[PDB]
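Right, one structure below, let's go through it.
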Amino acid sequence: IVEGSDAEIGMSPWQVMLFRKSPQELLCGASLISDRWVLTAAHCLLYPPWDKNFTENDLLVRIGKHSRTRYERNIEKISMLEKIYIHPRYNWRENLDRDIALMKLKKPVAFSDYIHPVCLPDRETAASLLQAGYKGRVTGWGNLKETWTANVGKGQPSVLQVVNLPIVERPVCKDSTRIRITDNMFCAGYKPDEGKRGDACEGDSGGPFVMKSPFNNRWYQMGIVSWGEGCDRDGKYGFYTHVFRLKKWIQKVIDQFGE
Amino acid sequence: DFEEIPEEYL
Amino acid sequence: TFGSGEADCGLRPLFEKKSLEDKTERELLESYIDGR
Ligand SMILES: *C(=O)[C@H](CCCCC(=N)N)[C@H]1c2ccc(-c3cccc(C(=O)N(CC)CC)c3)cc2C[C@@H]1O
């Protein structure tokens, strides 16, 4: 996260770390949506241009975390994956359309003060909240300074970072880029004049964009961190997978297995 | 960079 | 049902459940037309 701050403890108890077994690496963010299901971006697992294609045994999931690199001994939980599900029309050839994936855990996680699922939106929640100008919040352990062009200064955080960013309108999203934007994406971020800054960055992809409902005080995940051009470049924006539009796919797969 | 995790997880 | 099981989703143990706010969530809520 660029221009964010450190998270409070337990502030985002659905944040998950995607962790490669060998070498031990942070791969991506993710999120916990029930005791057994994790949501992330498909590009975290499957990306042919860069010869990326992870399977279940390549990875661990780590839940309950705050520190990026410590093993948080009686706080975090580490889980093995049972099954990865990628959207069957994810578009890695062109624009990362349908950048979504579900991971099934081997055994259910127990919840605690630090481990707690987020909600997925319903139609009326999506409708009321997903408006230009409304802010949501992005969290993660990825770089502090741009690496699309490697940046110095500080590099990597020690703790989970957080930033709040406004939804931007669709025409400005589309006029900021040469990529074909779909209805399965939204963008977010401050406009160059607005004075405030901030963005996701490498290592943040796959994590949550969440919003808090003013009607029932719950947190909903509206976006997944997907792609962007650089990090915190003026006149550019972050693009997020639109979680509600892909919700039928999500419930299709979690209903078909299955207890 | 990462601290070592328990061998039961690998 | 009731969500994916839970039902309790989106309510954080250390915050909503004990009626504490985090240090920036008001920024979110007052962008929502402010609304109150
Ligand atoms: C995840 O950590 C990376 C950052 C995601 C969000 C970063 C941000 N909001 N600044 C993630 C990432 C970011 C950008 C790209 C990227 C840039 C430009 C074009 C494309 C591309 O290949 N397209 C599809 C063919 C068009 C959208 C991608 C890529 C990635 C991968 C990296 O893990």
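Numbers in chain B track Swiss-Prot; the residues on display, in order, are 55-64.
Header entry for method reads X-ray crystallography, 2.2 Å.
Any Cβ shown, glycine's included, is placed from N, Cα and C.
According to its DSSP assignment, B:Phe56 (mutagenesis position) is coil. Listed in sequence order, there are no same-chain residues at least 6 apart in sequence whose CB falls under 8 Å from the CB of B:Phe56 (mutagenesis position). Where Swiss-Prot documents B:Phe56 to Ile, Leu, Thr or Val as a mutagenesis experiment, the accompanying text is: Strongly decreased affinity for thrombin.
Per Swiss-Prot, mutagenesis B:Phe56 to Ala or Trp is noted as: Slightly decreased affinity for thrombin.
Here the residue is the original one, while Swiss-Prot reports the published mutagenesis B:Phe56 to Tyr with the comment No effect.
All chains included, 9 other C-beta atoms sit within 10 angstroms of the C-beta of B:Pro60 (mutagenesis position). What Swiss-Prot says about the mutagenesis result for B:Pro60 to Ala or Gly is this: Decreased affinity for thrombin.
According to DSSP, B:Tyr63 (mutagenesis position) is assigned to a helical segment. For B:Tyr63 (mutagenesis position), the Cβ neighbour count at a 10 Å cut-off comes to 13, with all displayed protein chains included. One mutagenesis experiment catalogued in Swiss-Prot, B:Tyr63 to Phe, is accompanied by this note: No effect.
Record note (Swiss-Prot) on the mutagenesis of B:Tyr63 to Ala, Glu or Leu: Slightly decreased affinity for thrombin.
In Swiss-Prot, the entry for mutagenesis B:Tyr63 to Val states: Decreased affinity for thrombin. The structure shown retains the original residue.
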